[PDB]
There are 2 protein chains.
Amino acid sequence: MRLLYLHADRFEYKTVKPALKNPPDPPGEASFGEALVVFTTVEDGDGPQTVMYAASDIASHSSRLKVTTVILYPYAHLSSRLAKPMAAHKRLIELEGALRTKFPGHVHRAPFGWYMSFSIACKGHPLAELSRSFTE
Amino acid sequence: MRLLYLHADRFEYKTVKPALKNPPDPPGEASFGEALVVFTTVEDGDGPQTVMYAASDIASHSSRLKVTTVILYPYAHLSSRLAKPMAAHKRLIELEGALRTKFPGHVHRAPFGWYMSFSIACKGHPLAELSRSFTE
Ligand SMILES: C[C@@H](O)[C@H](N)C(=O)N[C@H]1[C@@H](O)[C@H](n2cnc3c(N)ncnc32)O[C@@H]1CO
Ligand SMILES: C[C@@H](O)[C@H](N)C(=O)N[C@H]1[C@@H](O)[C@H](n2cnc3c(N)ncnc32)O[C@@H]1CO
Ligand SMILES: [Mg+2]
Ligand SMILES: [Mg+2]
């Protein structure tokens, strides 16, 4: 699993055209104030241990930033060892579930399988932009 | 070299605190309208062939999108095989130079060695978000 943690002042996205023949999640949009935006690329190795490692780290980092909202934002482009789409979708649902057992704030999982528009205003402070990798 | 190509409706950045002891580029800010924003992570293997491959591809993609502005945006977080900072800086300057010989539009190289704030509104069309890798 490859993640990018962006500490945003604001974030918004809108699904556009479907990127898969059958996106598993309905189309939509949302916007937010201060939030940790987590661009998430599910990799072939990812299983339950990986999800739990990622959930814990996300929770921990959010704690250090005093953020109260985490956006789980599916992203195909952070690595070149992607999981297949149905496995990736399952992992992301598991990650949302796991994160709720470790982080007390709002957890929003963006829809999976779509081309997206978005806007982010990303903070400039030293921890506002970090990358993570998790495996088992 | 690992790149992320974002077709933006708008982009702006501002350097914040220095991320290196001696950033090689002065602090600053800039904003743009429609532009291909190229998040660029220089890797250890990168040399002159890599720069020329990347310059050509960037030019080619920009051509297909009918963009007339390319932003070369230094980014430490797209891979886990980074070049050292002075090598990365040299490569990015070379890449800016190479790109100007292949792409007729505005080429802006963001300052190197800084924590950054930014905002981007990224387009939702199918080619608005792509990743690339170049080597020799
Ligand atoms: C494209 C860009 O604007 C948008 N944000 C996008 O990336 N959409 C992705 C994810 O929602 C999802 N997806 C497919 N495979 C994966 C994977 N392995 N990991 C995470 N997401 C995946 O399927 C879409 C197409 O690759
Ligand atoms: C941090 C985030 O907000 C900001 N955008 C940032 O990434 N700043 C980076 C790049 O400007 C640069 N840098 C250092 N090494 C590299 C490298 N190998 N490749 C590209 N840039 C590098 O040095 C800074 C600190 O890593
Ligand atoms: Mg809509
Ligand atoms: Mg300034």
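Cβ from N, Cα, C; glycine included.
According to Swiss-Prot, the experimentally introduced change B:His77 to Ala is described as follows: Isolated domain has decreased deacylation of mischarged L-seryl-tRNA(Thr), no activity on L-threonyl-tRNA(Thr). Deacylates correctly charged glycyl-tRNA(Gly). Long-range neighbours of B:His77 (mutagenesis position) (same chain, six or more residues apart, CB within less than 8 Å of its CB): B:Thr41.
Cβ neighbour count for B:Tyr115 (mutagenesis position): 19 (other Cβ atoms within 10 Å of its Cβ, all protein chains included). Quoting Swiss-Prot on the mutagenesis of B:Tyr115 to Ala: Whole protein and isolated domain have nearly wild-type deacylation of mischarged L-seryl-tRNA(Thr), no activity on L-threonyl-tRNA(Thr). Same results; when associated with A-129.
Quoted from Swiss-Prot, the note on mutagenesis experiment B:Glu129 to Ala is: Whole protein and isolated domain have nearly wild-type deacylation of mischarged L-seryl-tRNA(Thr), no activity on L-threonyl-tRNA(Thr). Same results; when associated with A-115. The Cβ neighbour count for B:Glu129 (mutagenesis position), using a 10 Å radius over every protein chain in view, is 21.
Screening the mutagenesis positions B:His77, B:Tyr115, B:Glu129 for a C-beta under 6 A from any atom of ligand 1 leaves B:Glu129. Secondary structure at B:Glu129 (mutagenesis position), as computed by DSSP, is strand.
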